[PDB]
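> Handing you a structure now.
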Amino acid sequence: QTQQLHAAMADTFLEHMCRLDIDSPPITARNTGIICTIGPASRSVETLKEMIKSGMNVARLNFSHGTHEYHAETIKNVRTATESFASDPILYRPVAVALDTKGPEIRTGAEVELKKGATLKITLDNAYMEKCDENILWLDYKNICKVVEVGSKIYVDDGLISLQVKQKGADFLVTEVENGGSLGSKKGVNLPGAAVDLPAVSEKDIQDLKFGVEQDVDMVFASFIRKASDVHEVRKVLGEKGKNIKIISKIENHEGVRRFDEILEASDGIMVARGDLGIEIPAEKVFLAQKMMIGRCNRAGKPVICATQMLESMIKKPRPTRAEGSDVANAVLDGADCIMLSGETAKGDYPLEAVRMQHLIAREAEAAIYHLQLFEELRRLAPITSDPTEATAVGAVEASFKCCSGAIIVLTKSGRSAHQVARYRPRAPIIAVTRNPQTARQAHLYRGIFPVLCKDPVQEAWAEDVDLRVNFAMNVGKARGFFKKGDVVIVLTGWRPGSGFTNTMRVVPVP
Amino acid sequence: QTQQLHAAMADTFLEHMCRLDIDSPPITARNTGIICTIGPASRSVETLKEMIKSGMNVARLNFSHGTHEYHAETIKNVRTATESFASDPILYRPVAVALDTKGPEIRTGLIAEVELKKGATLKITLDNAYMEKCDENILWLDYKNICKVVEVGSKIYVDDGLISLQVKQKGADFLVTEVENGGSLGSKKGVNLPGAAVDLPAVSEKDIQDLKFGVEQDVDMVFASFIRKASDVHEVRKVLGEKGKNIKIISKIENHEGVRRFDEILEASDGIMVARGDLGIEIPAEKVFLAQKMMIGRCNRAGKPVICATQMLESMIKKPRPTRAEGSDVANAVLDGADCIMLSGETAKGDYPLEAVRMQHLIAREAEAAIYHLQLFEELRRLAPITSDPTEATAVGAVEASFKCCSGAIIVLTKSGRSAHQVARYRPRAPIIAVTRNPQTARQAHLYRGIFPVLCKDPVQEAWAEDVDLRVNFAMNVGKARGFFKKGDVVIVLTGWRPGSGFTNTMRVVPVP
Amino acid sequence: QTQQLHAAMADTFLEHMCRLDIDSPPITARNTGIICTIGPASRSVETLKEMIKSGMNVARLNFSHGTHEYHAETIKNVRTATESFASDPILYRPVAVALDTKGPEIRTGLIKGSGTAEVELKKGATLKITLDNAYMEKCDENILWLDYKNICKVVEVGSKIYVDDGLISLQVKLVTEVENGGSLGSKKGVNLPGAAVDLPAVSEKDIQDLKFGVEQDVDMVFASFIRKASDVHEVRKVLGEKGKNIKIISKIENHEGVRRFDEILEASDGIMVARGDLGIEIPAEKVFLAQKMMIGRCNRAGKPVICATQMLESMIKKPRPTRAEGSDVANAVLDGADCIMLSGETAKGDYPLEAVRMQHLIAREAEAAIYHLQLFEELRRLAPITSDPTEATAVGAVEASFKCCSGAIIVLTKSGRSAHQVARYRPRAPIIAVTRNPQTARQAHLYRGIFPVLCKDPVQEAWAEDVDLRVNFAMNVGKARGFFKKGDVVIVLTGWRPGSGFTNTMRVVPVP
Ligand SMILES: O=P(O)(O)OC[C@H]1O[C@](O)(COP(=O)(O)O)[C@@H](O)[C@@H]1O
Ligand SMILES: O=P(O)(O)OC[C@H]1O[C@](O)(COP(=O)(O)O)[C@@H](O)[C@@H]1O
Ligand SMILES: O=P(O)(O)OC[C@H]1O[C@](O)(COP(=O)(O)O)[C@@H](O)[C@@H]1O
Ligand SMILES: Cn1cc(C(=O)c2cccc(Cl)c2Cl)cc1C(N)=O
Ligand SMILES: Cn1cc(C(=O)c2cccc(Cl)c2Cl)cc1C(N)=O
Ligand SMILES: Cn1cc(C(=O)c2cccc(Cl)c2Cl)cc1C(N)=O
């Protein structure tokens, strides 16, 4: 059989694992979104066209480096490459734009070798900003000594250098060098366990967010989110003009993990930013934090992105390591809506191969999901409500499993009716048909959603305009190989025009 | 607080049982069909009007005794009482007519009675000179293949298992038997042969005659007696012909053979009666429950109606309240998954027939709310096959949707019954309001748990979309008047894409106006 | 293909039901207790010997009828028939004695002077219930007397008054309307379901009867109409020091008792679902809710539950039961009732040995039909994770007994306790409880699974010899009763030192 359907019939989680078959081929549809960071290796129109063809859904722009001119030129080239496929709306793929903020930073003020088990004093004394050595160190954070206790740890430069504070004061701390390594200039400082009172948006962040509103970006990946106030501050900065732009909170430290629930409720989605998280928490604990956040986002129905070092060896090599193949599969198996590439697409030698590998692994892992347990648990956990769209969404997903459907076709203006289908995790691809260009770009955040942008003019009778939109989605799935003529599909629509009225589920053969 | 909703939220079967609460009131919907047997206690037009008000759905006619003229007058009385409520279509309840066959039987001859002594020796003859010479030593019976179908050491029961026998010696013409249980041996008494593959025909010559008579009398269904194998149901269907092609055949499972060959019988039938009366005569009386829960579960799994039957409320023949065993039996049958429950002597000949119908209605309604729907609905789709039928996928989608929004009802437009029947096998908590213009469809829909059939008598509109909207709004009126929901509750609506039967593919989540 | 093991291997509850097989025979062991009420039909030592053989575990004495002399002579005859098998301790079956109390009953007077005279009542007639005590022996068709003096002080006009197991229904318009007629007899139960009857918990008759129970060495008390936890505490304090080891089973018989169930159960030693009175006090259609609630909560708490009343009611006059009756017995066992009961079927009926036998047969077929895979998983999950070694041993023993499909679980016990802890996890395997305490042996019949054996062998001086003597005694019992043969595998529960509270040892042994 195909698409692990023998494993799909299994009575237990263990027997499901036992029946996983490498000779069982998957369907064409790949459900997990792929976020690629664009930099020097993948910035040209020519490379970006191939990036789309290899399977990029979201172009991430990291505002830790680079000016507004560099980033606008990148955004222009993304759109140039995307709109070159716009002549055929049947085969057109919407490509999202994401702004990743720099965030609040703690920085040090040429290599000095710290001895393993020596005395290093931190200072706030401003004349030692060019005078950093093995005895004296300066930081740009001014409230360091209040948020750090006696015996608290201080990490410098990606956690390569670890200090531990022996005596606390007001203008100073005196530490002990626990992990050594060479100390340098302008290097990142992390504080594990602490509740850092640095602002939610920096002064750079505010200008960069406003630039996001100008450049019509679809989502904000917001760095170092510690609490619900922080999301609300990003939201306030985005204003009324940026109010449909999704805020994806990056969970990057202990405080963010501990306050996950208030952050999730305030945000439009989550990034497991494992890079900084693995600097701030113990590296053996990052998987616990990953599975927790993915689980709870699956429970809430909000997007979750797994990020950082997923195919890290692909920067230099054309094949990944076996850890890396396993990381991508297990993130998709956990339930991550999106998977991310950073230096793999931004600076490395094989960006096209890394996108391809993420596409190949995800499709293979989506087939291996135990939907029998998963649909049972998601139903049980989600409450009894009186929203008609929610009842329609769960009925559609139920119907799709009963007929082993080719797709669930959903008409949507804002995204939501399709978002509500996606949260019950069907096997069948969700074709979200929309006239709204931002909705089509934002749908890549949600597992299972295959967004199509309908460019056909509005028909004169409303029921006919709905049928035309359903037909357009019939034509897409036939041309992308999702289904053929006479395959049974699920069709979701509503009773009147406008958002909020999806109430109608139809089971139809493809004409 | 209501309809056992706290118990419904429980994570285990045990905690579900622990949370069952006597101060948690059920909804006014009662889902289980009540089949009342009509006889001398309930026959008049006046009494039958009260029977429908008390909650009768199916009037059962037992063709074991009584002339065709007598039975047709019963049927006419049923229909007169039923049609007295037709002036209010919103309040009108459809009433089915059922024909229960006599079946083939083995009878004794003529003695006037004698005395069978316990531990003594008796002799069976097929010799027709001893036909009217039955005594305490010699017994005649009317089934000539009896020596072929029993072996040595096997049991023979006489007079509803009052007298037990055991054959010690057998011949080609005759049997020699020791008396196991003593008792009064009378004339023309029933004979059961436990464990025997009896070769009595599917349809007897009296049964042939009565089956064509039901076609003439327009009966909705047939309760066919003593069904042992697939070819037996085919014979019933053959005898009914194309004139009776829409009449439902419910097989009565009455012996060991019918129980053992259950899967082929079920596949050939429209539904199954657990005919416990004769079943406990033929099989040991402590094994009836095993056969009850087997047949109910398989019928549930197949999606075909199952009737629980015989002595459900027995003491109510003489008494106005049932016993505690009787209360429990009706409850646990509904909990097992029986689509219909039956009354025999309680409504045929007993002193309190209205109280018996009212008691089955009160017990079923309570037991329907105590169903653990969470485990049941989970198990029902897990055992359901993946097929490409649009209606089947719509049905399960509708039931899923109904649990998610705790809907007042699932409103189904149906021509032949079938779309509403497909909903019914997934066991929703919500009542299934089946709207039909077909009168028989409305009558036969009482066979399936959950279904509340309404017969629309408003004429066909010219625009079919308006005719669909009229029938949906009619079903809204019914549930409002019967207390199923009120304005602004959310219900599930099932329609199809074109007129005609077989096209139910549209599920809508709709506010009550 | 035996014991419904095809059914046992099902992955769902529905498929377990589908696989239930009439040609799959059960084991010889019957786990559910049978309590028989002894009256005129079962009184004689002759009938009582055949009761024990047909499967009686507990003799119930109903003190709503009869004098203390009648009951003492009944008790003596129970003990004569029980001790007539004491000569071989391998084949001796311990028989418990239960006292069922009268309680706060309301009863009618005598029809025309006698207990056995009956009048006929018709639907729509009128009869006047009076309170003056001259009419206490000349009750007829017109005038009735009842002993509760505060009858007018609680009820209203339009309230329903039920006489003789709810069969005669009246309605106060006291001048009443006969809602439901039938046969009216002498000294019949009266119910007032609307009323808040302020009759005392333990009446003066109850005190004399409870005193008598202490003097006659009864094993348990079935206490009538328990409303609240302080009713249980009142019976406990009436029994005192002298009756401290007598178990208190609280009969739940009205609406208040159901409502305050959790506080009753924590105070009691066990529960009776007293369905007869319960079905008049609450709507009869709600009895099964109340039955399954109580059986479920008692299974969850590990305390005994008895299903009682009209389980085989037609067998008072018939040698076979109705289809409802066979279903009720099965479903009560399937629900999880530790004991089943017969009342008038064994007390006064024409076929009393056939009722005991029919309960034995149905229960044994139903015990095979238990979906053990779901049940044990649910009982484990709802068990607290505790620091008690005895609880860990018992649950390991049950788990081990499922894995080897065990012939028995052999448990040495002083007080009953270690064997009770096995019983609450519901194994398929019979629990052979070996004890030297004879009261423990009688009281163990309250718990599903437990086959109690009384060791009459003297104490060996080395303690490990004495332990192995009791283990091999139990081994001989199941060999003699056909529970297992030689080479079959049993579970043995013992402890690390003598005295109660130290069971920590689970052994998986071949039968020698
Ligand atoms: O997901 P959203 O934003 O509610 O959009 C769903 C809406 O789309 C429709 O199917 C089509 O509406 P339009 O004709 O306005 O596009 C509505 O009937 C339904 O309410
Ligand atoms: O249950 P059945 O017999 O398939 O009938 C269901 C049919 O009822 C309808 O909803 C209405 O059909 P009619 O207008 O022919 O009565 C159809 O669209 C659907 O196919
Ligand atoms: O169930 P109880 O009363 O705790 O009895 C179990 C006790 O019985 C024994 O198995 C045997 O002890 P005795 O030798 O004192 O009878 C103990 O090891 C164990 O503590
Ligand atoms: C093969 N596989 C399948 C799964 C799931 O489908 C699954 C994933 C998340 C939640 C829930 Cl509830 C489920 Cl069931 C996991 C694995 C794995 N990690 O090995
Ligand atoms: C309270 N109760 C609830 C049920 C069921 O819902 C049920 C019935 C049949 C199959 C399946 Cl799978 C289920 Cl879950 C049974 C009882 C009972 N017999 O006591
Ligand atoms: C056949 N049957 C099996 C059972 C049980 O085993 C069972 C009983 C009580 C609790 C739990 Cl949790 C379970 Cl699983 C019930 C029936 C029935 N009532 O029909």
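Since chain A takes its numbers from Swiss-Prot, the residues it shows come out as 14-122, 130-531.
Method of determination (from the header): X-ray crystallography, 2.1 Å.
Cβ coordinates are placed from backbone N, Cα and C, and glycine is handled just like the others.
Relevant sequence annotations retrieved from Swiss-Prot are reproduced here:
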type	residues	note
BINDING	A:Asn70, A:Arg106, A:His464	L-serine binding site
BINDING	A:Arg73, A:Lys270, A:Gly295, A:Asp296, A:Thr328	substrate binding site
BINDING	A:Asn75, A:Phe76, A:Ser77, A:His78, A:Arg120, A:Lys207	ATP binding site
MUTAGEN	A:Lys367 to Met	Abolishes both pyruvate kinase and protein kinase activities
MUTAGEN	A:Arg399 to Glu	Impaired homotetramerization, leading to homodimerization and subsequent activation of the protein kinase activity
MUTAGEN	A:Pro403 to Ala	Significant reduction in hydroxylation and in PKM-mediated transcriptional activity of HIF1A; when associated with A-408
MUTAGEN	A:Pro408 to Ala	Significant reduction in hydroxylation and in PKM-mediated transcriptional activity of HIF1A; when associated with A-403
BINDING	A:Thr432, A:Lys433, A:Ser434, A:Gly435, A:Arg436, A:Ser437, A:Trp482, A:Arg489, A:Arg516, A:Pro517, A:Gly518, A:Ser519, A:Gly520, A:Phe521	beta-D-fructose 1,6-bisphosphate binding site
MUTAGEN	A:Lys433 to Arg	Abolished acetylation by EP300. Abolished deacetylation by SIRT6
MUTAGEN	A:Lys433 to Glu	Abolished interaction with phosphorylated CTNNB1. Impaired phosphorylation of histone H3
MUTAGEN	A:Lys433 to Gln	Mimics acetylation, promoting homodimerization and activation of the protein kinase activity
MUTAGEN	A:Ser437 to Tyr	Unable to bind FBP but still activated by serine
MUTAGEN	A:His464 to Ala	Abolishes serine binding and allosteric activation
> What subset of the recorded positions A:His78, A:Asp296, A:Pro408, A:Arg436, A:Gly518 has a Cβ sitting under 8 Å from a Cβ of chain B?
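Near chain B: A:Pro408.
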> Which residue, of the binding-site residues A:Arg106, A:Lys207, A:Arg436, A:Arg516, has its CB surrounded by the fewest other CB atoms within 10 A?
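Selected from the binding-site residues A:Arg106, A:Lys207, A:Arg436, A:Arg516 on minimum Cβ neighbours within 10 Å: A:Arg516.
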> Given the recorded substrate site (A:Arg73, A:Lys270, A:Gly295, A:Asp296, A:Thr328), which additional residues of the same chain have their Cβ within 8 Å of the Cβ centre, ordered by sequence?
A:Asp113, A:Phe241, A:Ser243, A:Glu272, A:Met291, A:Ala293, A:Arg294, A:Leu297, A:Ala327, A:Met360, A:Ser362
> If the ATP binders are A:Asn75, A:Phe76, A:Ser77, A:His78, A:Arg120, A:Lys207 per the record, what's the largest distance between their Cα atoms, in Å?
19
> Those binding-site residues, A:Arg73, A:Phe76, A:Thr432: which ones have a Cβ sitting under 6 Å from ligand 5?
none
> Please report how many Å separate the Cα atom of A:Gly520 (beta-D-fructose 1,6-bisphosphate binding site) from that of A:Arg73 (substrate binding site), as a whole number.
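That comes out at 30 Å between the alpha carbons.
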> If you measure A:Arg399 (mutagenesis position) to A:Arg120 (ATP binding site) at Cα, how many Å is it?
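That separation, Cα to Cα, works out to 47 Å.
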> Out of the recorded positions A:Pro403, A:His464, A:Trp482, give me the one sitting nearest to A:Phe76 (ATP binding site) by CA distance.
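Spatially nearest to A:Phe76 (ATP binding site) by Cα position is A:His464.
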> Can you grab the distance from A:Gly518 (beta-D-fructose 1,6-bisphosphate binding site) over to A:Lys433 (mutagenesis position)? Cα atoms, rounded to a whole Å.
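Between the alpha carbons of A:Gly518 (beta-D-fructose 1,6-bisphosphate binding site) and A:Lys433 (mutagenesis position) there are 7 Å.
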> Work out the three-state DSSP category of A:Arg399 (mutagenesis position).
helix
> Taking Cα atoms as reference points, rank the recorded positions A:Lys367, A:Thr432, A:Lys433, A:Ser437, A:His464 by distance from A:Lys270 (substrate binding site) and give the first.
A:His464
> Determine, using Cα-Cα distances only, which of these recorded positions is closest to A:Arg120 (ATP binding site): A:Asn70, A:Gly295, A:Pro408, A:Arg436, A:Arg516.
A:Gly295
> Can you tell me how spread out the L-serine site is, meaning the largest CA to CA distance among A:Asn70, A:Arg106, A:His464, in Å?
10
> Quick check: of the recorded positions listed here (A:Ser77, A:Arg106, A:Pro403, A:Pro408, A:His464), which one has the Cα closest to that of A:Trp482 (beta-D-fructose 1,6-bisphosphate binding site)?
A:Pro408
> Hey, how far is A:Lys433 (mutagenesis position) from A:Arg106 (L-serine binding site), Cα to Cα, in Å?
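Spelling it out, the Cα of A:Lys433 (mutagenesis position) and the Cα of A:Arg106 (L-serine binding site) are 17 Å apart.
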> Tally every other Cβ atom lying within 10 Å of the Cβ atom of A:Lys367 (mutagenesis position).
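Around A:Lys367 (mutagenesis position), other Cβ atoms within 10 Å: 14.
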> Using Cα coordinates, what distance in whole Å links A:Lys207 (ATP binding site) and A:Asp296 (substrate binding site)?
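With the alpha carbons as reference points, the distance is 14 Å.
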> Are there any residues at least 6 positions away along the chain from A:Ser77 (ATP binding site) with a Cβ closer than 8 Å to its Cβ? List them or say none.
A:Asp113, A:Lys115, A:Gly116
> Just checking, which of A:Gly295, A:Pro403, A:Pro408, A:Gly520 (recorded positions) has the fewest C-beta atoms within 10 Å of its C-beta?
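Per-residue Cβ counts within 10 Å for the recorded positions A:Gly295, A:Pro403, A:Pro408, A:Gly520 bottom out at A:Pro403.
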> These are the recorded positions: A:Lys270, A:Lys433. Which one scores highest on other Cβ atoms within 10 Å?
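Output for this query is A:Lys270.
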> Within the set A:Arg73, A:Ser77, A:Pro408, A:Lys433, A:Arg436, which recorded positions show a CB-to-ligand 1 distance under 6 A?
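Checking each Cβ against ligand 1, the ones under 6 Å are A:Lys433, A:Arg436.
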> Sequence gap of 6 or more, C-beta under 8 Å: which same-chain residues meet both conditions with respect to A:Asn70 (L-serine binding site)?
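Those within reach of A:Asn70 (L-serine binding site), by Cβ under 8 Å and sequence separation of 6 or more, are A:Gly46, A:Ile47, A:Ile48, A:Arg106, A:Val108, A:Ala109, A:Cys358, A:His464.
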